[PDB]
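**Q** Dumping the structure here so I can ask a few things about it.
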2 protein chains.
Amino acid sequence: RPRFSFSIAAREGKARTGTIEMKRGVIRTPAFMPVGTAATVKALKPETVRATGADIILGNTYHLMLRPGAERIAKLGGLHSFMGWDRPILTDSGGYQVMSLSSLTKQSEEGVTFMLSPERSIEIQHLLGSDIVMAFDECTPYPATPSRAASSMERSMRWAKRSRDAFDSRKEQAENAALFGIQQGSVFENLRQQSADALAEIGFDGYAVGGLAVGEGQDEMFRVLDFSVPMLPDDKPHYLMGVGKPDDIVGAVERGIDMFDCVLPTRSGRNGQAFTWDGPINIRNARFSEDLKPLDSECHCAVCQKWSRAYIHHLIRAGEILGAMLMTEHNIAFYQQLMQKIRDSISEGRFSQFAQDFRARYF
Amino acid sequence: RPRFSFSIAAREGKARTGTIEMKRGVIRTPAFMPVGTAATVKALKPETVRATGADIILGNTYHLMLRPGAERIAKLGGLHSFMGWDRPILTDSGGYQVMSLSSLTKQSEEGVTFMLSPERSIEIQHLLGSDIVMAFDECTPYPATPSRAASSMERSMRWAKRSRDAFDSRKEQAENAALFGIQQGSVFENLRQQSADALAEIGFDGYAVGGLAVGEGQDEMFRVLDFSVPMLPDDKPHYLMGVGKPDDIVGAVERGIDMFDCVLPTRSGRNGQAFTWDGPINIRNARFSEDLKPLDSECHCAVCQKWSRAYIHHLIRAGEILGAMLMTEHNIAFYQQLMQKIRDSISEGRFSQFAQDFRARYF
Ligand SMILES: [Zn+2]
Ligand SMILES: [Zn+2]
């Protein structure tokens, strides 16, 4: 396969379905990437992640650069070998979690100390053996004044250029991995446009829409996506970082998004929330104590093929590890099934109808 | 298959190897039973438990009678259906954990309130759908004076008779399940003899050697087994309750034991202890941070086929669920491999040599 090749097979309105071919495998789009925190998709073996239908996973960098360490993972053979996932892996820049999980943070034009700079971020992702490298930037806080949103976006664009050059200066990385730039600008159209133009000028393999997983509310997110996605190069993948609620995904795809990631499936799974076509349920609720039906009546996952809600209800309330394992497998499978239905409906030119039907039942 | 049929295929000294045929499957002896607390072998799907080589698992009763409840599990279709394990299951009487996990316990000749009686215990195991039912007794504390050991043993024998009658009064249970009596008597030979005679007089499908997983030290346990096991009927299975350290198992088999169970493999696994032929290791130790070798160099389990000690070291130190899953699968597989080596060496008449070789390396 080539280093990177995104091809669009079918369209409907702003929605697209196709594939991204990379050295370690093919990624079907629109795609959902399970999140792997600390070199593991919580409670799941990689074979199980693959079994659910995942083509690629997201590897959090912040955690790995600290524990066990980027240089160490490299010495050990890379993240793929380390965790046992031989397919594509997209890594975040690690800058986000720095401004959320660390302390005494000191930001400057050079980078952030807590010294993670654009150059070091790219190098860390290189050491991890990332297939899709994310440019290092700043996820603008919400809400943000136009002045502050502009300053952060402008800085991120300067960092986008530095990320590009750092990535290109490393032969092995430039020839085997891909680089995505990130659009910033908060909820302001003029800033989003300036960011999109700056990114396109630099040139990237893919474009992410950053700064929209900040609790602005679905309506606002959709409004921003309405004018933001069209600004990005049409022939390259569009990645909406950190977005994952089922209805959010459907609406984003309707607006031109090709890639997604979020901890909702995994984290909520361990907390007792199971996704179903009739909306999410909290398996811990007493009404499931003697419910022999599977988590979801139509789901084709192994969990719904073998265990009842009653059993999983028992497991979660007892704090049993198998509870987390089963809820997580089902939720990730549910997400992958959602992406499959989305891809097929688009290919068949009935995605708009699918979106309508999905919402009517889910709500 | 028949309700119950134990056949001895080969012998060497006091050691025996054979099979126990039951309606839900065949059990190869000597056998190790993984412990399922709260209707689950912690951190493992039943298919994984089976994959390691387990023919039967032990279902703790105390927990299930409280949560989710015996009548409820029955209503839901039984423990097998509930947890997804369709092979034999041996259930403890639940009386042990009562004197360890509850409070304001009140013991009498009728039973124990915290009202679990011999009759209720048998009924609970029936509701759970147990294949091998354990008589309800009292696990004599260690150390114990001869007077106290005798009183407890005598009471347990009266309860053994009550357990037998309760089991026999229920047609469905008497025709599809088996009943094991438990030898008590602390470390006193005369009491062990009296208990063995009382049990044999009543008649059971199997005989357990109870009261020896109380921290008396291996030497003392072996000394007691030396004269205790020969007292039990030779043509029925001999079950050493709660014993599981690898070297303990080998020594017990050398003394006539056919069945074992213990939480060591699972519990220690989650705590970071991994069993290897060269002795146990604590994967959390810094010396494994960059060790690319599998948990054990010879182990044929899936974990040793795919992941390094370095990765598992990372997982456990990070408190990741996959860490518990991997350590547990390996440890249970290691135990099953130990039982396989024991069975084969006995069948080949070289068990004594195997025992010697095992100890030399393990220590
Ligand atoms: Zn499912
Ligand atoms: Zn192993």
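Chain B uses Swiss-Prot numbers throughout; the residues present, in order, are 11-124, 134-382.
Using the three backbone atoms N, Cα and C, a Cβ is placed for every residue, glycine included.
OK, Swiss-Prot features for this one:
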type: ACT_SITE; residues: B:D102; note: active site, proton acceptor
type: ACT_SITE; residues: B:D280; note: active site, nucleophile
type: BINDING; residues: B:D102, B:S103, B:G104, B:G105, B:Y106, B:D156, B:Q203, B:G230; note: substrate binding site
type: BINDING; residues: B:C318, B:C320, B:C323, B:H349; note: Zn(2+) binding site
type: MUTAGEN; residues: B:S103 to A; note: Strongly reduces activity
type: MUTAGEN; residues: B:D156 to A; note: Abolishes catalytic activity
type: MUTAGEN; residues: B:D280 to N; note: Abolishes catalytic activity
**Q** Any idea what the Cα distance is from B:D102 (active site, proton acceptor) over to B:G230 (substrate binding site), rounded to a whole Å?
**A** 13
**Q** Near B:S103 (mutagenesis position), which recorded positions out of B:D156, B:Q203, B:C323, B:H349 have their CA within 10 Å?
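**A** So the list is B:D156.
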**Q** Rounded to a whole angstrom, give the Cα distance between B:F124 and B:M134, which sit at either end of 9 unmodelled residues.
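**A** Between B:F124 and B:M134, the Cα atoms are separated by 7 Å.
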**Q** Quick one: Cα separation, B:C318 (Zn(2+) binding site) versus B:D280 (mutagenesis position), in Å?
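**A** It is 21 Å, counting Cα to Cα.
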**Q** Quick check: in three-state DSSP terms, what is B:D280 (mutagenesis position)?
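**A** The residue in question, B:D280 (mutagenesis position), is strand (DSSP, three-state).
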**Q** At the level of the C-alpha atoms, what whole-angstrom distance separates B:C320 (Zn(2+) binding site) and B:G105 (substrate binding site)?
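**A** Between the alpha carbons of B:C320 (Zn(2+) binding site) and B:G105 (substrate binding site) there are 35 Å.
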**Q** Which of the recorded positions B:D156, B:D280, B:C323, B:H349 has its Cα closest in space to the Cα of B:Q203 (substrate binding site)?
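**A** In terms of Cα distance, B:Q203 (substrate binding site) lies closest to B:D156.
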**Q** I'd like to verify something. Among the recorded positions B:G104, B:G105, B:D156, which ones have a C-beta closer than 6 angstroms to some atom of ligand 2?
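**A** Once distances to ligand 2 are taken from each Cβ, none falls under 6 Å.
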**Q** Which of B:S103, B:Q203 has the fewest nearby Cβ atoms, counting only those within 10 Å, among these recorded positions?
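**A** Sparsest of the recorded positions B:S103, B:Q203 by Cβ contacts within 10 Å: B:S103.
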**Q** Return the residues near B:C323 (Zn(2+) binding site), defined as same-chain residues 6+ apart in sequence whose C-beta is under 8 angstroms from its C-beta, sorted by sequence, else 'none'.
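**A** Residues satisfying the criterion: B:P313, B:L314, B:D315, B:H349.
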**Q** Identify, in sequence order, the residues in the chain of B:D280 (mutagenesis position) that are 6 or more apart from it along the sequence and have a CB within less than 8 Å of its CB; answer 'none' if there are none.
**A** B:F42, B:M43, B:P44, B:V45, B:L68, B:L100, B:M260, B:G261, B:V262, B:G263
**Q** Counting only residues 6+ apart in the same chain, whose Cβ is under 8 Å from the Cβ of B:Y106 (substrate binding site)?
**A** B:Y72, B:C158
